[PDB]
Every structure is written in structure tokens, then in C-alpha cells.
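Participant: Right, I'll just put the structure down here and ask away after.
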Amino acid sequence: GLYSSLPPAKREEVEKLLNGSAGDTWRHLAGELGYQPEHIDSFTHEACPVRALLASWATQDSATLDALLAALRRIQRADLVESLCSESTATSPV
Amino acid sequence: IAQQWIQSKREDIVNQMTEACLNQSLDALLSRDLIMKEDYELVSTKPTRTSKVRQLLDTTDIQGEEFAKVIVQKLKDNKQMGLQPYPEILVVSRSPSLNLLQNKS
């Protein structure tokens, strides 16, 4: 499966759990996806940095879910992956 | 698992990691691109041995399992017997975290 095949409601949960866990999460992921730690430091000054990383990676061929889940392991942040595997079931009528 | 463990034995890791252990964990942290030079200098300025480990724990707030496991995995090489019950290390293969299931209609 590709990250571009996911529904809009799933991508919203990933953004919410990134931004609600930390502000450097996407930077670590970028570093292990092929970017550089000091190079992302200029990217953090953008208006849509989290969305720009996901967009610039989704335009590549490595944008697969199996690779994304394993890319959190590189940085050592299984906390993002485990939070999402436990936070798959949350909705209300309100 | 390691995110919970770093909040169980937080008072043991600082007492077990003398100072040379912190320098080795720091080199290993930068190898994973999880810490920028902009904040990796703030952990290396601390003039007090125990205060070095304080700034290292302040990054764990944003990191969760990353700056946590680096401690557990450094102390393993030094086998100090203070923390033998270490947490997990990267047990996910393809869990229902990011994976799709929904479709049009």
C-alpha cells in the first residue's frame, strides 16, 4: 500500500498525533528518509513543514506504508507507531 | 514500552549513567538524526555531571521512545545490573497504525 492510497481522515490522525506528541517528529523521519538534520532546520521555518515533508515524500516511489512504519524504527520512535496502533478507534456523533 | 520505562526508572538511569555513558549515548543519538546540532550543543554545555543527564531527559519529552531507549541500550554495554529489566527495542513489523483499510463508497 502507498501513503497516497490512504483516506483524508487517516492522514489527519497522523498529523494530529505528530503535532500532539512533538514538533521535531517529522524532522527525525526526514533525516532517515534521506534528508539531513541541519538541512531540515531551514525547512522548519516554512508555513506547512509537516505537510511539505509528507508531500515531498509522497511524490517519490518509496512512499509505501511498510517503509513508513519501519522509518519510525530508524529514529527509535516506536512511540509514534504504537500510539497509532492503539489510537485506531476514536469517533463520536457530536 | 520504552516511553513508559523511562518514566519508571528515571531516578535510576541518572544514578547509573556516571558521565562517559552520556557521551556515548549522545554520539549514538546523532547517528539516527533525532537531535539537531542546535540542541545537541545545549546537552554538551552543562558544567555539572548530573545536570548533563537533565538536558538529555528534556529531549525525551518530544522523542518518547528514542532518547529513552538510547539510555537502556547504552547501559546494556556497561552491564551495571541496576536495570536488567530493560524495555522492548523495535517490535513492530506492519501493525494497524498507518496502514489503510477504508475505500471509496
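We number chain B the way Swiss-Prot does; in order, the residues shown are 435-539.
The way this entry was determined, per its header, is solution NMR.
Each Cβ is built from the backbone N, Cα and C atoms, and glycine gets one as well.
So Swiss-Prot lists these for the protein:
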| type | residues | note |
| --- | --- | --- |
| MUTAGEN | B:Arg444 to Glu | Abolishes interaction with NOD1. Abolished activation of NF-kappa-B |
| MUTAGEN | B:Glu445 to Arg | Strongly decreased activation of NF-kappa-B. Does not affect activation of NF-kappa-B; when associated with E-458 |
| MUTAGEN | B:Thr452 to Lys | Impaired interaction with NOD2 and decreased homooligomerization and ability to transmit NOD2 signaling |
| MUTAGEN | B:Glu453 to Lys | Decreased homooligomerization and ability to transmit NOD2 signaling |
| MUTAGEN | B:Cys455 to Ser | Decreased homooligomerization and ability to transmit NOD2 signaling |
| MUTAGEN | B:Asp461 to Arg | Abolished activation of NF-kappa-B |
| MUTAGEN | B:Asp467 to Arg | Decreased interaction with NGFR |
| MUTAGEN | B:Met470 to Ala or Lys | Decreased homooligomerization and ability to transmit NOD2 signaling |
| MUTAGEN | B:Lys471 to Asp | Abolished activation of NF-kappa-B |
| MUTAGEN | B:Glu472 to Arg | Abolished activation of NF-kappa-B |
| MUTAGEN | B:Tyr474 to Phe | Decreases interaction with NOD2 |
| MUTAGEN | B:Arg488 to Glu | Abolishes interaction with NOD1. Abolished activation of NF-kappa-B |
| MUTAGEN | B:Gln497 to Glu | Strongly decreased activation of NF-kappa-B |
| MUTAGEN | B:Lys503 to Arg | Abolished ubiquitination by ZNRF4 |
Participant: Between the Cα atoms of B:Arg488 (mutagenesis position) and B:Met470 (mutagenesis position), find the distance and write it as a whole number of Å.
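Facilitator: Between the Cα atoms of B:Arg488 (mutagenesis position) and B:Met470 (mutagenesis position), the distance comes to 17 Å.
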Participant: Against chain A, with Cβ pairs under 8 Å, which of the mutagenesis positions B:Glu453, B:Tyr474, B:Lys503 show up? Give them in sequence order, please.
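Facilitator: From B:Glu453, B:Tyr474, B:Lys503, the ones near chain A are B:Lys503.
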Participant: Of all the mutagenesis positions given, B:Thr452, B:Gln497, which residue's CB has the most CB neighbours within 10 A?
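Facilitator: It comes out as B:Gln497.
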Participant: List only the single closest residue to B:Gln497 (mutagenesis position), chosen from the mutagenesis positions B:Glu445, B:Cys455, B:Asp461, B:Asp467, B:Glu472 by CA-CA distance.
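Facilitator: Nearest listed residue in space: B:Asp467.
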Participant: Using the alpha carbons only, what distance in Å do you get between B:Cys455 (mutagenesis position) and B:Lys503 (mutagenesis position) once rounded?
Facilitator: 13
Participant: Can you check which residue among the mutagenesis positions B:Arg488, B:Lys503 has the largest number of Cβ atoms within 10 Å of its own?
Facilitator: B:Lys503
Participant: Which residues does B:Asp467 (mutagenesis position) neighbour through Cβ under 8 Å, counting only same-chain ones at least six apart?
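Facilitator: Listed in sequence order, there are none.
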Participant: Fill in the CA-CA distance, B:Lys471 (mutagenesis position) to B:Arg444 (mutagenesis position), as an integer in Å.
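Facilitator: B:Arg444 (mutagenesis position) has its Cα 25 Å from the Cα of B:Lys471 (mutagenesis position).
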Participant: Whole-number answer please: how many Å between the C-alpha atoms of B:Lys503 (mutagenesis position) and B:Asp461 (mutagenesis position)?
Facilitator: 14
Participant: If one measures from the C-alpha of B:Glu453 (mutagenesis position) to the C-alpha of B:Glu445 (mutagenesis position), what distance in angstrom results, rounded to a whole number?
Facilitator: 15
Participant: Give the sequence-ordered list of residues that share a chain with B:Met470 (mutagenesis position), lie 6 or more positions from it, and have CB atoms under 8 Å from its CB.
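Facilitator: Expected: none.
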Participant: Please report the number of other Cβ atoms within 10 Å of the Cβ of B:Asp461 (mutagenesis position).
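Facilitator: So the number of other Cβ atoms within 10 Å of B:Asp461 (mutagenesis position) is 10.
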